[PDB]
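See below for the structure under consideration.
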Amino acid sequence: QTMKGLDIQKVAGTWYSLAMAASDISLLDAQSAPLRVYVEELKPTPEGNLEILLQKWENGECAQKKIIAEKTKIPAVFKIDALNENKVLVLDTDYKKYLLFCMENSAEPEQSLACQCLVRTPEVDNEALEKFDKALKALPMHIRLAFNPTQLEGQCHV
Amino acid sequence: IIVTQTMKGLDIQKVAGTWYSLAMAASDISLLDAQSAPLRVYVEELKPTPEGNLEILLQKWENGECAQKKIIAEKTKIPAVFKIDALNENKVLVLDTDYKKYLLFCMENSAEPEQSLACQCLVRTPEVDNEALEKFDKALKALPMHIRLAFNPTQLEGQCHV
């Protein structure tokens, strides 16, 4: 599932990680798990690339990390070199409210797939979560997390 | 509030024996989201008593090591609801079972259900039982869960889970 129609320019802004799911439990469980990354901002570039600004918990404290995502020939598919991942896929977005994406490594998706439901504002959006759950129905997820507003505000976010 | 629906007509005597914790879900992420999390507990056996009480043998990771625990569940007038005083919880709720393959249960603290509700899908044999998971997910549909984990056979047989 990819958004063939994607205009990356209109995803610019602050976002919050509302829910996360992954194929391997160890990718998400612990607060410092490798794919337990909280998105804070998306910054599209003039050439159609994407900077993903996120925070992680590392050694008991928040730390910022920036991931550079390169456009490819395939719509809504970006390539990265971070977190032992090499792809970012944008499944769907309405631009105004929510965006669904996954990260993976092409060489072993079973052992690397993590997807998120992002929202622009720190509120629970059940419409967005329903679309998220529908989209991963066919995906081999073994852990899923969903956050409340206190957590959206308070989890390593500027 | 969190309204629950426990198993009408449960016969606790038929649940005895070995079980494996196949999947877990909780209302509050911190209940489960660490090897050491308070409700990250792996059931080993269910042992109904002649008086209709229930001992739950389990293990969890605590102070660096996999520890054995024994939780005593006292019967109430509802056969599928038991009183406990362990893991900061005060109730065990049996939601459903077919006796022979799977059993779904939860623990909670009646004083703060949103901060305490953790449910599991148990199976009698160390394999991923997909119909058991489907029944677990349906039983969870009206519970406000914010974390769900499902284990594979290596994990079911892995140290602390057996």
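The residues of chain A that appear here are 23-180 by Swiss-Prot count, in order.
Header entry for method reads X-ray crystallography, 1.4 Å.
Any Cβ shown, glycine's included, is placed from N, Cα and C.
Swiss-Prot gives this note for the natural variant A:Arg166 to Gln: In lactoglobulin 3=C. Here the Cβ of A:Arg166 (variant position) has 21 other Cβ atoms within 10 Å, regardless of which shown protein chain they belong to. Secondary structure at A:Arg166 (variant position), as computed by DSSP, is strand.
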